[PDB]
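Here is the structure we will look at.
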Amino acid sequence: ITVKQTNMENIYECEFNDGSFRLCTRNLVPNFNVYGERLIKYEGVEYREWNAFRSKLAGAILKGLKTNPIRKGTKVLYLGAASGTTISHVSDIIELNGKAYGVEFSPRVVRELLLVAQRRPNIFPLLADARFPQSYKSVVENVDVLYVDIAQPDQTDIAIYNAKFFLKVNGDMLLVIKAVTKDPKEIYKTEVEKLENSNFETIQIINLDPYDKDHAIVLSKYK
Amino acid sequence: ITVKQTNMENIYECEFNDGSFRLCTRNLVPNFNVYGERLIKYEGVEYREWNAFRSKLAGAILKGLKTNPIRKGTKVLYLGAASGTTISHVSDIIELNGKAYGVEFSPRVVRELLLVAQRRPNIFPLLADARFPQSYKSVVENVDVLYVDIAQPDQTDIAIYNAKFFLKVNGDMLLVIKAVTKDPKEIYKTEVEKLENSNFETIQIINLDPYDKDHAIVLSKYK
Amino acid sequence: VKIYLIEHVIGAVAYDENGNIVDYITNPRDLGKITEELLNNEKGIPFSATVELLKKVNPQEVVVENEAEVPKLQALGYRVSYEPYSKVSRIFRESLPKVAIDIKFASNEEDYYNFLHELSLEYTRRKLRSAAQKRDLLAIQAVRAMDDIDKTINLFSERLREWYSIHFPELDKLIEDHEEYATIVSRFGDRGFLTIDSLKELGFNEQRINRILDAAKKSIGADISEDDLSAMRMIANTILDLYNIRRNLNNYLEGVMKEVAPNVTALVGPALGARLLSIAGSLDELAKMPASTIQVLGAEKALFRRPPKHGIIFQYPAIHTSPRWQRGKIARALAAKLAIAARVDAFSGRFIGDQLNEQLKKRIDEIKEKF
Amino acid sequence: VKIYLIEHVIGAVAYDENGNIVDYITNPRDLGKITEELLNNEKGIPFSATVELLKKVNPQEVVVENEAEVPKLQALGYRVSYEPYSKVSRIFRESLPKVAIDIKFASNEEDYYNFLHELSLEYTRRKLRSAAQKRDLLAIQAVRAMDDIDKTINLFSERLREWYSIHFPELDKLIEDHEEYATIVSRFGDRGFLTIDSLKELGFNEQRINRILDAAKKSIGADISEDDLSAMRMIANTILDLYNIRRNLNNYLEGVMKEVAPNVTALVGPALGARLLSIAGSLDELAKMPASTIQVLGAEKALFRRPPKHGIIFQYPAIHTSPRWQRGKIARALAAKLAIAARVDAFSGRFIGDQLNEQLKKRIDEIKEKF
Amino acid sequence: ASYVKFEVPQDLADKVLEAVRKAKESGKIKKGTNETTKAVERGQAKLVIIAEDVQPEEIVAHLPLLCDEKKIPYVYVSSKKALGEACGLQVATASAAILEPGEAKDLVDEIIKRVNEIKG
Amino acid sequence: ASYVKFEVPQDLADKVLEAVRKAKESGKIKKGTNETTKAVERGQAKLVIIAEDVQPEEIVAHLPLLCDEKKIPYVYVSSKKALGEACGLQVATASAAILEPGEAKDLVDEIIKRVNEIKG
RNA sequence: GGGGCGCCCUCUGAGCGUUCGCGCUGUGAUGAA
RNA sequence: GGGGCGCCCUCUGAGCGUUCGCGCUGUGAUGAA
Ligand SMILES: C[S@@+](CC[C@H](N)C(=O)[O-])C[C@H]1O[C@@H](n2cnc3c(N)ncnc32)[C@H](O)[C@@H]1O
Ligand SMILES: C[S@@+](CC[C@H](N)C(=O)[O-])C[C@H]1O[C@@H](n2cnc3c(N)ncnc32)[C@H](O)[C@@H]1O
């Protein structure tokens, strides 16, 4: 067992006795997490295992995401919070000085998000439809990164709508698209690429195969 | 989850949801094993996880052992039986038609071997010193493979002594030596290589790093 | 004189066309009020803070963030328009950590986000509060399981102690904590596997470390082998599992208790409120129980004329810390406020915990100051 | 006329210089005898089968496998020599599966290895039988834990059933097996996650599958979400863990029971023999208890003049299968042979289970044939 | 108020008040939310009187759905201060229950048959 | 035999046999390993007689270390067949105990003082 | 070990503090485990 | 022949089956929960 600092801030890698590497986050709240993810100690500090197959974000990092906008003190709007797995890790990366506003739709899942957001005082959970940013306009704040992972056919302009509401100028956006691999570059993803180019700037398009054999992420800068 | 047949008989590989491969044996006795190793089902048949870091043999297989003498119907003399972990897997590979005579010295460990050898009717446990094959000459049988893994400085000729007792002509021998890696081939292991060449034939020398950062295995044919 | 209207958790803020604060009315730090007004803001009803703000400015034209409000504000006789993502509304949120202190909603950043946290949790439970019904019975099963786990731990630890005493009799009386005992059996096994540095990795002072290792060599117990160790460990690790499951169920309990009956929870706590529902049968059956019945939910003491008698409710820190003579007068006050809390959650109403705790605090302080 | 002497589990075999059988005396299939003679062979004392073999040949010169025998065979007046890995001794072992049948030690291969298995286990427990003393008390703690686990399972399963009935009331009466119930909760959770092919993967007949899924749609219970599922699963998986731990302790029990008191075990079984030691306190205290005291180890029935009265020992298949009137006469016979078995293991003596079971079998058959 | 099931005329409202006043010196009544709820559960209650101006409303909202279960009628009064002083008290009461009518036996029997018409 | 603590002369061996025979019609004795062990535990036993030729030996090996604990002397006899027929039985006995000496009161008191000398 | 009637159904129900102005109180005073 | 205190109070202790030859038995017959 060994814990090594990686390129991206507050994100680590975990060397194992069997040789395998699993992504690592600094556990912001010790003692808990309990049953599910594996807990590990190395030189005093407690760390949490970040599986790259459950998390689309963790997939993207292993998939070679060049620049990660989520770091220490980052404020994020997370559209598609779900059961809380993936945000708990951004909660860890963000640290206490940054904040995570999470918006999830189905009640069946939000109740789980609550438990996660209970112990972590940087996650602010919200039961709301992402199509109506007016509904949480009154609760949230202007953020630095827009993470959008909704089970909708029209995600692209649901995010855009949300962006001109809360996303800071010169900010960043991580979109999740149900995207297939050849030797062009982004001509394949022009439908969703050009739709943004009306008011956004494309940086990276990343196909999540084989970590997620369906989706792909588009990192974008807001003008 | 998926189970695929490998080169060696009665030995399988286990594809996982997280991608990792762990060696696999056909569980000869179902329902049990219980607490410790992980139990898995695939298309009716039950399989047992074979960890390559605890077992020196499993290390050797992953380390690229070209020819394994232990197959279906093999009779083995296992010198250094210990707590039973590794023999239970050869018990599985051997199947009911072959037999495993296990010799372990320290009582503290044999009692555990008994529990393992209880449920498996192909393992015949023996509390005995491997330096005195006369002590079990009366119980065992002539075998096909000699596995020797003793915590002694003089293993090499303890095995040789045991071999001319029980090992069949044209049979095989797996020795474990506290053996370092460069670009000769077996000039490094000449001390134990030449000692055998008086009456044995060397086939493979395998350094177990990093599965076992100390030991190495020498597969040998008896003339 | 055109005013841009911002409605937020902190209150109502009037801006000019260039993002300068013209006037503000600050929301009070009450979770119950802000939550309810936020639900109204979705339908288009403005904050009472907005009505007050608009009264003390009476602008020429107002422009609101939300289009649902336009008619409701035109009903008061104001000229109303609607911009969605206005340059003003953004500028407000760009400086949101600061303006919260600037309008005097909070003293610093920490307690603002500590408020926003308590809120975000409450708000998103109110939208759940018109629930998938049966939730109270689940909490009952959750708190009963915790009692079933605690009762199990004692059974296994006693058996583990009696078993392990065969190898190490000295350890049984050295640590009366059942958890720590099972931890030592888990990672070590044999006595001679214990080191000075291995024991500090669990958080032990030097005065007990030198008692354990001195007893390790001076052990009267017999030698043990790895059959017994692997067998003892099975129970030892299960004890450690149950100790986790109990702490984890307690976290689950809080999440259900604050969702189904949040007003009861704010008074007594999650665990005590859960245990009250267990005796009643359901949430509705707690509301039908009057103030006098709640106070005596031990059931064994009244039927004579249970363990920790006069009310099961006395586990409350104000009846436990305070001396024996005050206990009668406090138990009534708690049960009276518990009665309200039950009925208000049975209707599935708002949050009134912030006032009820302050109403109980005033009366507890009025009992302590009467000698 | 030079003879090579081979001593083995099957018996004593005399070979000529070229690996041809000259004469043999076969060992009887008694575990007790062969084990004891094998311990003697280490010191150099020959098998009684060898003494008989050498008498019916009286060779010119004998050559033995083991050097410890040379003096002990020269004491009888034979010319003795010693070859270690003789070409003869190997040839014997080269054909060992066969010669066992050839000298009529066994009828086939299967039961030979089935004997050799029972032996290899016994032999290597005899070398352990002069034990690191305290072993009996461990077995007591092991069997008490099994009773503590069984008592725990019922507590958790009842709680799991009452909890899960909120989501699925129909399931509680459909499966009376506590294990199967917890398995369904573990891998599935929500009712609508169950398929026809998913249920056969656990070993269910078609007549009950169509009862479950028909009750799944016709469920009166309320909708549940993943808080409750993850919470219910904690208990459900723990029940499945304990069900494993119990079966695993039972395997550990056998390994201790056959080591510390193998003669008691051969009569009643591992579990019943363990439970007898629990009431006594130790192995020595069972030996001091006479035949009459063992028979009445219920302690509650005798103090009146317990659950399944006249002796705790009646769980034995011969007192349980046979009718009510024979039970008095069998209970004495078992307790009499149990008395011997206790004292013979208290001295840490040989194995006499193969004769004691045959002695009890003859007397049970003599009770059944008297109408 | 949302816990008020039916509209109550002022004539029947004052005739209810007079029915309780008579039972304070000729029969037996219970005063206060706690005791009123204890009367309906036991089955001793004949008529339940509920105040309309209670804040927060939730304190008495359980009674109407409790009284329907044990088949006992209930009537609303427009004021809590007018119900408090009527019950021989110096403070206001939220709900009152009647066990023994006394001299208001014919006055109660008229009330219970007038409220059943405006229900359905 | 290894459970025999001390060497017993044949003269005292036959004088022990005669002491039990007299107690069968003048006193009370217990016959058999089971009853003999029950006598020593209760404290009713005065003298314990053990057979030397018992197989397996382990059936009676507990008695000598039990009788030392409750301070009761014990003597060995060379044959079990000679102890069986002496006790008025047709089968052999492994051990016998005396509770009431009867006409062998002076004969037992001589035995208990002759065995204490060959012990130490 | 089996069933039909009433009862406690699981506190009491109006006072207490006071500087004699008035305060706290049936949205529970006081008396009990 | 009659009653109050402590003690050992941790089944009983010699027979049963039989073809009338003899068998199974204090290394526990038979009687009980
Ligand atoms: C594929 S999941 C995201 C998984 C997440 N990264 C994790 O592992 O924790 C997408 C989620 O978006 C939610 N969702 C669907 N429609 C939504 C909407 N209109 N607004 C907000 N969330 C929505 C769904 O409930 C679904 O669980
Ligand atoms: C390194 S361990 C083998 C581990 C084994 N492969 C496993 O994982 O199950 C070697 C064992 O040989 C045993 N041993 C030591 N001396 C021996 C001897 N003289 N004869 C037989 N076994 C011996 C020791 O008890 C030790 O546990």
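Here chain A follows Swiss-Prot, giving residues 5-183, 188-231 in order.
Backbone N, Cα and C define each Cβ position, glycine as well.
Per Swiss-Prot, the features are:
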- A:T89, A:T90, A:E108, A:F109, A:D133, A:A134, A:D153, A:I154, A:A155, A:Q156: S-adenosyl-L-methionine binding site (BINDING)
- A:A85 to V: Loss of methyltransferase activity (MUTAGEN)
- A:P129 to A: Decreased methyltransferase activity (MUTAGEN)
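Within the group of recorded positions (A:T89, A:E108, A:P129, A:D153, A:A155), the Cβ with the highest number of other Cβ atoms inside 10 Å belongs to A:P129. Listed recorded positions (A:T89, A:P129, A:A155) with a CB under 8 Å from any chain C CB: A:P129.
Put plainly, the recorded positions A:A85, A:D133 were compared by Cβ crowding within 10 Å, and the winner is A:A85. Spanning 4 unmodelled residues, the distance from A:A183 to A:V188 taken between Cα atoms equals 7 Å. With a CB cut-off of under 6 A applied against ligand 1, the recorded positions A:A85, A:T89, A:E108, A:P129 are reduced to A:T89, A:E108. Straight-line distance linking the Cα atoms of A:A85 (mutagenesis position) and A:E108 (S-adenosyl-L-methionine binding site), rounded to a whole number, equals 5 Å. Of all residue pairs in A:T89, A:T90, A:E108, A:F109, A:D133, A:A134, A:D153, A:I154, A:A155, A:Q156, the annotated binders of S-adenosyl-L-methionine, the farthest apart have Cα atoms separated by 20 Å.
The shortest Cα-Cα distance from A:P129 (mutagenesis position) to any of the binding-site residues (A:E108, A:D153, A:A155) is found for A:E108. Under the DSSP three-state reduction, A:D133 (S-adenosyl-L-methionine binding site) is assigned to coil, being neither helix nor strand. DSSP assigns A:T89 (S-adenosyl-L-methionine binding site) to a helix.
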